[PDB]
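Trainee: Here it is, the structure, as structure tokens.
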Amino acid sequence: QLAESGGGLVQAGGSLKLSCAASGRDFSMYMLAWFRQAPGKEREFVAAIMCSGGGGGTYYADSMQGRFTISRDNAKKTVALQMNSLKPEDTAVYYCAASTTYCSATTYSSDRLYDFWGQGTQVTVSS
Amino acid sequence: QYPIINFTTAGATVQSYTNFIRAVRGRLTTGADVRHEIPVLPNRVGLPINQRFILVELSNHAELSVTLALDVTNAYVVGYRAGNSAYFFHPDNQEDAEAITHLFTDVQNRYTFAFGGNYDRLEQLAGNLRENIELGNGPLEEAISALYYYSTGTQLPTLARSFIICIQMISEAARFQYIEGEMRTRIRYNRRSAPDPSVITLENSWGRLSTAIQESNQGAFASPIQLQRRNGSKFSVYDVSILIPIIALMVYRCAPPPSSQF
């Protein structure tokens, strides 16, 4: 059960932050990811973080890389997406994704690997 | 690369299975570390990664095949490779995690499960206790198929049951000639049947015994170890002397003290 919070509204080039709080003891072993759908586009991979025991590497899509940053708090069972220098392209509904089956995978980008999904939260970028 | 042991189930006999497990054992230890006549597995701390694993390739009634990776420090299965992909249980520390990244390096797909190899999770994933999961030739053949088609899509439950089968018939068979024995008998009389409390209790205690035996007074346990017979009857183990025909390998628990001569 993924609980997503913290969208918001920002003048272009600003910053927001999304958080997802899970409820489950084995949280530390989860492959975690964020996905977004911008209207007119289909649902798009954004970022992923590997479980600590699976390398723990963080991965981003090219068009979001640098501007965005994914992180987890295993103690708090939370995931984060810190978004910086927001372009208007970045206006979308964002989702959390957790893999209960998988810690790390070469094919992380596929939404097919993720079993649980937070409720979509709206990010709006004005200029 | 790592040492490879082969074994097919299709024409597998008692001799083939015995040759298989006797060879697996010979790869797991030098060994060249023997205490109270039982060989000890190499120490984990400082084991160079080029000596850390062994490979077990299993062939089906169809030609399809799977290659399993066994951790040398405890003879346990750490993961496997269907031809196009490689899957690994979730390690419990970094050094372990690093070590597996030296396994199946030329593979294209590379996964790490969000769970470990311990029997509890495998049982909850399979929906059944090993008490309720048949073993033998049939189950192994059947198991090593679902391990191939997992990379092509056979969900978790059926997959978990296959690990449970393989680990007992390979990891535990190497650890215990008693468990090796029961597998050998299921082949001789061509039967498939779940393990009895003696097998299960032996599995649960392989680490407890390894500590007792290596921390014993000349083979005298400082405290008894509880086991169960084939009829579920409990009894306590006070001495190495009776396990000598039961257990074949131990996990390194400590350095071997000087021998008490005279």
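For chain B, we keep the numbers from Swiss-Prot: what you see runs 40-192, 194-302, in order.
The backbone N, Cα and C atoms fix where each Cβ goes, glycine too.
Not my notes, these are from Swiss-Prot:
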| type | residues | note |
| --- | --- | --- |
| MUTAGEN | B:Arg83 to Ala | No effect on the toxic activity but suppresses the vascular leak syndrome |
| MUTAGEN | B:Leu109 to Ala or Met | No effect on the toxic activity or the vascular leak syndrome |
| MUTAGEN | B:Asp110 to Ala, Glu or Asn | Suppresses the toxic activity |
| MUTAGEN | B:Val111 to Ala or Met | No effect on the toxic activity or the vascular leak syndrome |
| BINDING | B:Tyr115, B:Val116, B:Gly156, B:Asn157, B:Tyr158 | AMP binding site |
| ACT_SITE | B:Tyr115 | active site |
| MUTAGEN | B:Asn132 to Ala | No effect on the toxic activity but Suppresses the vascular leak syndrome |
| ACT_SITE | B:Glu212 | active site |
| ACT_SITE | B:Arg215 | active site |
Trainee: Please report how many Å separate the Cα atom of B:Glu212 (active site) from that of B:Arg83 (mutagenesis position), as a whole number.
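Mentor: Rounded to the nearest whole number, the Cα-Cα distance is 19 Å.
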Trainee: Would you give the longest CA-CA distance, in whole angstrom, between residues of B:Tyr115, B:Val116, B:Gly156, B:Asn157, B:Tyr158, the set recorded as binding AMP?
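Mentor: With B:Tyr115, B:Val116, B:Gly156, B:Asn157, B:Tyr158 as the binding residues for AMP, the largest Cα distance is 12 Å.
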Trainee: Within 10 Å of the Cβ of B:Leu109 (mutagenesis position), how many other Cβ atoms are there?
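Mentor: Excluding its own Cβ, B:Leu109 (mutagenesis position) sees 26 Cβ atoms within 10 Å.
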Trainee: Enter the number of other CB atoms within 10 angstroms of the CB of B:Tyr115 (AMP binding site).
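Mentor: Here the count is 19.
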Trainee: Compute the mean position of the Cβ atoms of B:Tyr115, B:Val116, B:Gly156, B:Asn157, B:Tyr158, which form the recorded AMP site, and then list in sequence order the other residues of that chain whose Cβ is within 8 Å of it.
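Mentor: Other same-chain residues with Cβ inside the cutoff are B:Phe128, B:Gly155, B:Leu161, B:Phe203, B:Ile207, B:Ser211.
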Trainee: Within 10 Å of B:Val116 (AMP binding site) (Cα-Cα), which of the recorded positions B:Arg83, B:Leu109, B:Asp110, B:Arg215?
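Mentor: So the list reads B:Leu109, B:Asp110.
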Trainee: So what sits near B:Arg83 (mutagenesis position) in its own chain, CB-to-CB under 8 Å and at least six residues off in sequence?
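Mentor: Expected: B:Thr112, B:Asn113, B:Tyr292.
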Trainee: Taking just the CA atoms, what is the gap between B:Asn157 (AMP binding site) and B:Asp110 (mutagenesis position) in Å?
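Mentor: So the alpha carbons of B:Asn157 (AMP binding site) and B:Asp110 (mutagenesis position) sit roughly 14 Å from each other.
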Trainee: Please list residues from the chain of B:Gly156 (AMP binding site) whose Cβ is under 8 angstroms from its Cβ, counting only those at least six apart in sequence.
Mentor: B:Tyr115, B:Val116, B:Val117, B:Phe128, B:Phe203, B:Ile207
Trainee: Other than its own, how many Cβ atoms are within 10 Å of the Cβ belonging to B:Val111 (mutagenesis position)?
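Mentor: Other Cβ atoms found within 10 Å: 20.
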